[PDB]
Amino acid sequence: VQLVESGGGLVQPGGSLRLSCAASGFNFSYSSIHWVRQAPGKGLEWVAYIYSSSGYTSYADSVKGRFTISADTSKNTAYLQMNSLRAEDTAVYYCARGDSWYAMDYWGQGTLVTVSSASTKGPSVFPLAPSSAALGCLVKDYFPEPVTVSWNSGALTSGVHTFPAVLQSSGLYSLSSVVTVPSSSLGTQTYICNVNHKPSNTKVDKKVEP
Amino acid sequence: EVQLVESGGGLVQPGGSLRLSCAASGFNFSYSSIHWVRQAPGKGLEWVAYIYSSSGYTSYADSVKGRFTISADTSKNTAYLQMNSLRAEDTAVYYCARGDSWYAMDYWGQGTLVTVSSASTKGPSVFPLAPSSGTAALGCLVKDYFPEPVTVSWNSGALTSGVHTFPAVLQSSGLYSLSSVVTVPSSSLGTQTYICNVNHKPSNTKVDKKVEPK
Amino acid sequence: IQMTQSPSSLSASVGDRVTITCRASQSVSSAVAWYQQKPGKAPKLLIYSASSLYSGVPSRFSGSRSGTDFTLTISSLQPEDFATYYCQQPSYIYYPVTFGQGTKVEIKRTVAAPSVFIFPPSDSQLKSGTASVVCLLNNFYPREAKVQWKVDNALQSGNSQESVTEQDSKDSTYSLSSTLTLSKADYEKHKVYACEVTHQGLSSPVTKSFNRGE
Amino acid sequence: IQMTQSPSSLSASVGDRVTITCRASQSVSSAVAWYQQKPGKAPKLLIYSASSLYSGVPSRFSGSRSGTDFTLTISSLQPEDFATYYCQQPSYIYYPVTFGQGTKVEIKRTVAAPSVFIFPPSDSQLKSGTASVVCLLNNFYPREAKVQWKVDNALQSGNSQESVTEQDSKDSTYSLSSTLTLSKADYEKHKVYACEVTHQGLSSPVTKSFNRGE
Amino acid sequence: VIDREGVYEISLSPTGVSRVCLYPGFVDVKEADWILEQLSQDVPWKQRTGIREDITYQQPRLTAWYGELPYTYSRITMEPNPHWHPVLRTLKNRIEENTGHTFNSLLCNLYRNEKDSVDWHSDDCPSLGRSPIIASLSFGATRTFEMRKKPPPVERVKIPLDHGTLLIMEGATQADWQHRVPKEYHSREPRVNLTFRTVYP
Amino acid sequence: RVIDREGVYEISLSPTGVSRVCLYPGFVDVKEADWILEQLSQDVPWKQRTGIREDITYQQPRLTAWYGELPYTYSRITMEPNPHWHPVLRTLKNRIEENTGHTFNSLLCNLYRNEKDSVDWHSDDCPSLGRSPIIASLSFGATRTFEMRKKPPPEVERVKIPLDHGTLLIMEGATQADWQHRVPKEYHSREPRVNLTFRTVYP
DNA sequence: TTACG
DNA sequence: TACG
Ligand SMILES: O=C(O)CNC(=O)C(=O)O
Ligand SMILES: O=C(O)CNC(=O)C(=O)O
Ligand SMILES: [Mn+2]
Ligand SMILES: [Mn+2]
């Protein structure tokens, strides 16, 4: 029993995007279906629901007149049509279903939706070099989210802190991925950081040395 | 004195409307830019609108387009911000500002408070924060008034050292509540007498209450 | 919903040199302004045209443009230079105006743990159905100071609201008032009421308690 | 401009009793739900109908209603109860749905000072025209920590951005990366770059300077 | 027995035409389920006392009242609730938008099981006017709305009321007919009935 | 022949066809024109560019800047593309297009610092302007004279158009084929003038 | 396809 | 309202 959100991604201010939410393992029958959203580091914001048995809908104030929720019993799928999107609509959009009219007992994992003028761009990785201990990689100037950073392809995990990205004033994201290690090992063992940015299919491994 | 005065503020239900005016005195609103900028309690400046007074060209913040209209009356040296279908989040101090540039605002009015709320005007209840044990601390809890602002003095204005009047807080009920405290040498508890004086001018309510130990 | 943010905070001592940066990436214009605001007063203009000092502004204020980055520099602060500083982003003729987030410059001080006092509700208030328990944290630095309410050792949240005074002119400290509100029934279901305070200058949580009826 | 609040925080240790309150003034229904969310996962329904446990929710969870106030109580906190919690406002059939601000129960631990490191810009990035100086605050507690960038002993603000990791599962610490960015031109008009960290674990604020290219 | 959607003229005198209108499924099934649960938990239900001779008894049903003016029956005066539950306001508004009739008063009845009932009466108050239009929306278990015509100084009509059904009574129905909901002899689950009226000063 | 009133002027009808100029004084209001002059002086990336005539490398007696996605070559010198239009210039472009029915994709900006700055006799007849180009001219600052002379046939009619603060001039039809124009040096003091010439450049 | 005032 |  699962809900899968799809159709998210990247659009410009004013653009359109139609999210889909498929039910598998069960069927949306007399269920209430909701779209909730969550901006990075922020709380849940319910945006819309449909009572699937009757087709009755409700919408949040921040969103009314621009979004339309719908469902197809024929295809066991719900939809959120988002028009005139603005920057503050950027969030992870969750689909959730309801036995009740309000109690959401099953949730999808969420699609990310980014609303910006920026165009898809892979990151530039720069070393954070250990000095006279800790080291890392600055994953700089990418768009949209997300990005994955591992160390030594996976061998290195203990001591790693990969930080949440920051949205720079350019509309591009920047994070850093650091590791603390024994100073003794600096000359000996090699530290490569592995940076995947799937939205641009950019993979970059950079070796980090003093 | 090249002043600038706002009128038309106050309280309104959500969905209602106000008309702020800004009377230009001293100088002239002839070939300048007039801006309306608002500030919610504890928050930063939010530019609302401007007008180029010569051509009458206007610009509006997205948060406000379709609901507000800025205009100028050169004849009376008066600017206007018509605010329709006000939401709760339009609540702020609204400032009027002028510039000889299209952006640099050199003159500001002192701004009027605009409260958009379903609550109705209501004078405060004043309860005592009675001193007990510690270096002496005492105060008054000015609870369940509406709207802002409220003034608190201690002993008709004599006691001011050691006084902290805290920023009010908007309760879930829609009413405001604040606290004023003063610290005191515990030896004066026996001798000196302490009274908080509360003006809520929107309710035209004035309350003095005496704070003593139990 | 919040239209702007609350100002970021920078801590500096008198005579320090402060360069606030305002980022306006992709911008192609030097029509940038800087404003200063003090508690309860309207903003006053400091820099126009990115680098031109406004008529009658102290010469210690400087402003400059490097690429798409704009800077307001105070060469060495003085006591009345501690205020909130807003950058008005590049203003293009015919386009909207945008104020950046304020930067609140506050005076550094030696760490001072808060004075903690707890006030049980008035009998006046309980004779009307609501219990408000106040907890005062007095004359501390820095501003950050958490407060956790305990009711019969059950940690509370969502049922209290707090407020911080502006930085005191002379001792340079902050003060905090927190109010926990319950119904009279809820309040009379429990005996021990405590506010537990953590702060930089407190190696351990300071707890102030009272038992209902004492 | 933001549509939501950042979740508030509550510090608690295993075995503590926690009661989160959800005010719903002038509501007339008990159709209230409570949810749990851990980082990167979707919410889970904890409670429906104000007091009913959803299946698979331990019995240490309970929901209650007093008046218009709703409560979620964890009788004794287990390690997997440290998460963010949400209250869904009384949901009337046919009407919108409203989530309250989230409460994030983080775990208490001993004060732990950060290990501070500074990183100058790579030569690759300087070739590109920009310079990032990173300052890392590794494995520290509590969360509150002030980073202050200085360039030739001028305090910076507005040219850096920071980010904090979630509380670490193994040792309950946080980490912080602050990043100061300048143009290459602006980078090369200065010599000493220093991040000054202020934290409870530290006697006096530490500083991690470096002179350009050494 | 009347159980199909339609408009039915059940009598024409002495006061005039008595007309009742039945709309099964006016509220969809899942919404009616949800309404039943929410009104069962949220309505401030009370069991009130009537007086018939010189004695006071407990009504075999739970009740609640909404509206600015009161409802006094069996020497029971139901204090007026101004604050309508939002769901009840929505249902009031839907009935008004589709039927063309307005309402300012709502009586809510909860028949807990087969032992609950309301005895024979007509809705002929002076505060409800002369030819009153009354709307009935039902939720929960089906129960029977029985009607009997008064003799001049025995005609019977039965209307089963199922989950989500709207019934309108208008015309001379209150002057010329009485109605009740009888006790049953087999188990019944709870039923909520909403009767919307117009109350005058 | 002097044109200083708002109007539509057919300044010649042959040999190529009608040469048409349209004058709109006050197209930009006075206070906005003042502010535009300040912003464009302050914000436009003005440069004094070097020309080449008969092997002679000269500094043009004016500052210039170019906007648009396609390069621009005149007097043997090439102004490279600036696709990021200053927002004010984009707005003025849009106003000109809506109030005239003509579209543009290129903007040449000339700043005449004082009376010694000028542009010499020429026609705007590059092949990259296409046949019968439409050119829009918006002026800010001090008044300067746009002089025109009719080209003679294989083997002289003259028009002076003072261009004041906020004035829009449109040239269309055979104007570039049949006429030349310039902005002469002046002998009395002049404050700065900014001229915006909007044009369509082709691949 | 600029050196003039 | 006491009736199933
Ligand atoms: O329950 C029903 O359908 C009808 N109820 C009434 O007529 C009433 O309570 O007065
Ligand atoms: O400056 C003016 O008014 C006219 N300029 C031009 O025609 C040009 O630069 O090609
Ligand atoms: Mn009846
Ligand atoms: Mn030309």
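Using Swiss-Prot numbers, chain E covers 71-223, 232-279, in order.
This deposition comes from X-ray crystallography, 2.7 Å.
Using N, Cα and C of the backbone, Cβ positions are placed for all residues, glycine too.
For E:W115, E:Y141, E:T142, E:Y143, E:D194, the entry in Swiss-Prot reads substrate binding site. Sequence-distant neighbours of E:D194 (substrate binding site) (same chain, 6+ residues apart, CB-CB distance under 8 A): E:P202, E:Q252, E:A253.
One mutagenesis experiment catalogued in Swiss-Prot, E:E123 to A, is accompanied by this note: Strongly increases activity towards dsDNA, possibly by facilitating access to the active site. In the three-state DSSP assignment, the secondary structure recorded for E:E123 (mutagenesis position) is coil. The number of other Cβ atoms within 10 Å of the Cβ belonging to E:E123 (mutagenesis position), over all protein chains shown, comes to 6.
In sequence order, E:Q117, E:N179, E:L180, E:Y181, E:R182, E:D186, E:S187, E:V188 constitute the residues six or more apart from E:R131 (mutagenesis position) in its chain with CB-CB distances below 8 Å. Secondary structure from DSSP puts E:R131 (mutagenesis position) in coil. Here the residue is the original one, but Swiss-Prot notes a mutagenesis experiment at this spot, E:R131 to A: Loss of activity.
Quoted from Swiss-Prot for the published mutagenesis E:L177 to A or N: Loss of activity against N1-methyladenine. Long-range Cβ neighbours of E:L177 (mutagenesis position) (same chain, at least 6 residues apart, Cβ-Cβ under 8 Å): E:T133, E:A134, E:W135, E:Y136, E:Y141, E:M148, E:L272, E:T273, E:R275.
A mutagenesis experiment is reported in Swiss-Prot for this position, E:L177 to I, and the note states: Decreases activity against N1-methyladenine.
For E:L177 to E or Q, Swiss-Prot lists a mutagenesis experiment annotated as follows: Loss of activity.
According to Swiss-Prot, the experimentally introduced change E:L177 to M is described as follows: No effect.
Around E:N179 (mutagenesis position), a 10 Å sphere centred on its CB holds 21 further CB atoms from the protein chains shown. In Swiss-Prot, a published mutagenesis experiment is listed as E:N179 to A, annotated Decreases activity by about 60%.
Long-range Cβ neighbours of E:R269 (mutagenesis position) (same chain, at least 6 residues apart, Cβ-Cβ under 8 Å): E:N179, E:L180, E:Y181, E:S208, E:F209, E:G210, E:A211, E:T212, E:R213, E:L239. In the three-state DSSP assignment, the secondary structure recorded for E:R269 (mutagenesis position) is strand. The 2-oxoglutarate binding site feature in Swiss-Prot is assigned to E:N179, E:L180, E:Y181, E:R269, E:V270, E:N271, E:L272, E:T273, E:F274, E:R275; the stated evidence is experimental evidence.
Its Cβ taken as reference, E:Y181 (mutagenesis position) is surrounded by 24 other Cβ atoms within 10 Å in the chains shown. Secondary structure at E:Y181 (mutagenesis position), as computed by DSSP, is strand. For the mutagenesis experiment E:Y181 to A, the note given by Swiss-Prot reads: Strong decrease of activity.
All protein chains considered, the CB of E:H257 (mutagenesis position) has 21 other CB atoms within 10 Å. The Fe cation binding site annotation in Swiss-Prot covers E:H191, E:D193, E:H257, and the record cites experimental evidence as its basis.
Recorded in Swiss-Prot as a mutagenesis result, E:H257 to A carries the remark: Decreases activity by about 65%. In the three-state DSSP reading, E:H257 (mutagenesis position) counts as strand.
In Swiss-Prot, a published mutagenesis experiment is listed as E:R269 to A, annotated Strong decrease of activity.
As a published mutagenesis entry, E:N271 to A appears in Swiss-Prot alongside the note: No effect.
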Candidate nearest E:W115 (substrate binding site) in space, where candidates are the recorded positions E:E123, E:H191, E:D193, E:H257, E:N271 and distance is Cα-Cα: E:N271
Which residues of the same chain, at least 6 positions away in sequence, have a Cβ lying under 8 Å from the Cβ of E:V270 (2-oxoglutarate binding site)? E:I105, E:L106, E:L109, E:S110, E:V113, E:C178, E:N179, E:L180, E:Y181, E:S208, E:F209, E:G210
Where the model skips 8 residues between E:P223 and E:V232, what's the CA-CA distance in Å to the nearest whole number, could you check? 13
Out of E:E123, E:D193, E:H257, E:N271, E:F274, which of these recorded positions is nearest E:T142 (substrate binding site) by C-alpha distance? E:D193
What is the separation, in Å, between the Cα atoms of E:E123 (mutagenesis position) and E:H191 (Fe cation binding site)? 16
When you put E:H191 (Fe cation binding site) at the centre and draw a 10 Å sphere around its Cα, which of the recorded positions E:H257, E:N271, E:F274 have their Cα inside it? E:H257
Ordered by sequence, the long-range same-chain Cβ contacts of E:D193 (Fe cation binding site) under 8 Å (at least 6 apart) are E:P202, E:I204, E:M247, E:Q252, E:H257, E:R275
Near ligand 1, which of the recorded positions show up if the criterion is a Cβ under 6 Å from one of its atoms? Options: E:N179, E:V270, E:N271, E:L272. E:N179, E:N271
Winner by Cβ contact number (other Cβ atoms within 10 Å) across the binding-site residues E:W115, E:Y141, E:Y143, E:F274: E:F274
Checking the recorded positions E:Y143, E:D193, E:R269 against ligand 3, those whose Cβ falls under 6 Å of one of its atoms come out as E:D193
Starting from the Cβ centroid of E:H191, E:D193, E:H257, which together make up the recorded Fe cation site, report each further residue of the same chain whose Cβ lies within 8 Å of that point, ordered by sequence. E:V188, E:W190, E:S192, E:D194, E:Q252, E:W255, E:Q256, E:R258
